[PDB]
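Working notes for the structure below.
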Amino acid sequence: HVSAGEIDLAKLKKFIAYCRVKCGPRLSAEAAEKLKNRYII
Amino acid sequence: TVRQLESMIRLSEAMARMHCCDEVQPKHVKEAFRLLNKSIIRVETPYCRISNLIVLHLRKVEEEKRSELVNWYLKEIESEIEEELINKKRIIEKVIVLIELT
Amino acid sequence: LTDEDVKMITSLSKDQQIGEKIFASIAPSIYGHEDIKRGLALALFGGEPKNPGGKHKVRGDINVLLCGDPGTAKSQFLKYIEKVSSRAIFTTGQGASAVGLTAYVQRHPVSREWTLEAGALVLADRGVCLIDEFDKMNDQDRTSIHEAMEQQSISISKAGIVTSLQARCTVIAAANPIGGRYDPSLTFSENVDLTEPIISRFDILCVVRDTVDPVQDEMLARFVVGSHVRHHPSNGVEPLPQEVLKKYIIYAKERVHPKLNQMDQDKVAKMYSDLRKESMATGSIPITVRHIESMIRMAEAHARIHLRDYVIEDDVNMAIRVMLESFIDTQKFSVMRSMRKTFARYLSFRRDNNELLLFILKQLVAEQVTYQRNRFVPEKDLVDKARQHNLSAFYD
Ligand SMILES: Nc1ncnc2c1ncn2[C@@H]1O[C@H](COP(=O)(O)OP(=O)(O)OP(=O)(O)O)[C@@H](O)[C@H]1O
Ligand SMILES: [Mg+2]
């Protein structure tokens, strides 16, 4: 209330949009194996 | 509520208007109050228990174990006037807190 | 429009009793209700909106909710605020109002023109919305008021209009308790007949209780009958004139912007922690950061009232007193009295020690009269409660 290294709001919006449009990842084999074992447990 | 005062004012004005008087009078206001009081009616529910309840609650609040306190109550109220002790115990049993208003 | 006005309002501000003068000048036709008038003054002068970056919006509006049993002048308070405040719009929870809470789009009955009729929340974007009968609102009205209070925006997606228009109003609401009689046995939330999210967005919660108090009844009757007599058609500081009060409000809202650089963070944090501890020491509603933010808003409002441009410790104390009084009244009797006794230090601030003694005497005589009315005060009790030392001033 008195005062009134990160990313500002507009830059964060643009970065999120760009990441969504550009990158769609997939799990790797080892990652899937570990996830499966942890899910079973 | 103050709405009742406003209605009383209106009724007194109506009495003055009926009598063609340019200024309301004690008789007019008295009639208006009488009419309002008679119009308001007493609720009847299935009656002196509330008096005992509020007096004992007031005594407790002023004071602010059952063995001592029940007898304390059974003795205190009888300081101004043999058959009513059982009635007092009955009402106490029926009652038998932090959140309570008189 | 303010040249000699602005010349004189600064002197009025330096008067050094301007806060009390304003609090007494609000609602000259309403007897008593000093706490309500003080809260309304704070709401009228408002707080200071802020937004760290562009991502943490915090309102600067002091919302007020007068919940009271019938015959307590809540409607008169709302009407006076309508008369005084600029950009003040009166809407009702019923359907008998010129404006409504919810925005729609239709061809106007008179203009015959396709118009986006924004709600009474938007017609007071930078003003006050006076919502009477706040407890009797439709589902859509409740949702609209929730959206306005929590977001200060109204979203239309109606015909082809997909818009979000700002409504940054200060909400002054009037409500009645469940059953038409406030019961302190229960808490305010379960007395008011409103949702907890709706209640939370109110900075001040005035519980306008009505009790049969001889002196108060006599004085109120005197006031009402005198008003009738003087308005018959065949015809302790002095309140400010209403126009001067209006111009004072204009200047205070337009120019002075209080800042919070000098406020005892240590003291306020200690108060907040103590309030939390006492809140869960009993079975009551806990205090939250919402309350400290509302206290900050009220401190800014008091600083604006006094044109200080900086919140002074007295302003902070008065804001704390308002916030406490409200939060305490929101509690049940069991916890209300306990918290009042525990935090009487804060509640007693800016009290000349005569009002406290008068209230103690009034409660003692009320206990005595309720005792007598059913069955059919000593200096010691008064001195004991005073100890809980000087009674010559009170007597004289
Ligand atoms: N404190 C008061 N001082 C002077 N007049 C008062 C006061 N309280 C109520 N009145 C008057 O008494 C009547 C009741 O007030 P009003 O109609 O505003 O009630 P209310 O609080 O709006 O009630 P409700 O919530 O039941 O609608 C009105 O004539 C009002 O002018
Ligand atoms: Mg009303």
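Shown for chain B, in order and in Swiss-Prot numbering: 617-662, 720-737, 744-760, 763-777, 786-791.
How was it done? The header gives electron microscopy, 2.8 Å.
Including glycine, each Cβ sits where the backbone N, Cα and C put it.
Positions annotated as ADP binding site by Swiss-Prot: B:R619, B:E622. Mutagenesis annotation in Swiss-Prot: B:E757 to A or D, described as Impairs interaction with CTD1; the structure shown retains the original residue. For the mutagenesis experiment B:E763 to A or D, the note given by Swiss-Prot reads: Impairs interaction with CTD1. According to Swiss-Prot, the mutagenesis experiment B:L766 to A carries the following note: Impairs interaction with CTD1.
Projection of Swiss-Prot feature records onto the structure.
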residue	record	DSSP class
B:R619	ADP binding site	helix
B:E757	mutagenesis position	helix
B:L766	mutagenesis position	helix
State the Cα to Cα distance, in Å, between B:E757 (mutagenesis position) and B:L766 (mutagenesis position), rounded to an integer.
8
Give me the CA-CA distance between B:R619 (ADP binding site) and B:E763 (mutagenesis position), in Å, as a whole number.
47
Candidate with sparsest Cβ neighbourhood (10 Å radius) among B:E622, B:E757, B:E763, the listed recorded positions:
B:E763
Distance, B:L766 (mutagenesis position) to B:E622 (ADP binding site) (CA atoms, angstrom):
47
Which of the recorded positions B:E622, B:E757, B:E763, B:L766 have a Cβ less than 6 Å from any atom of ligand 1?
B:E622
Which one is it: of the recorded positions B:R619, B:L766, which Cβ has the fewest other Cβ atoms within 10 Å in this structure?
B:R619
Near chain C: which of the recorded positions B:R619, B:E757, B:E763, B:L766 have their Cβ closer than 8 Å to one of its Cβ atoms?
B:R619
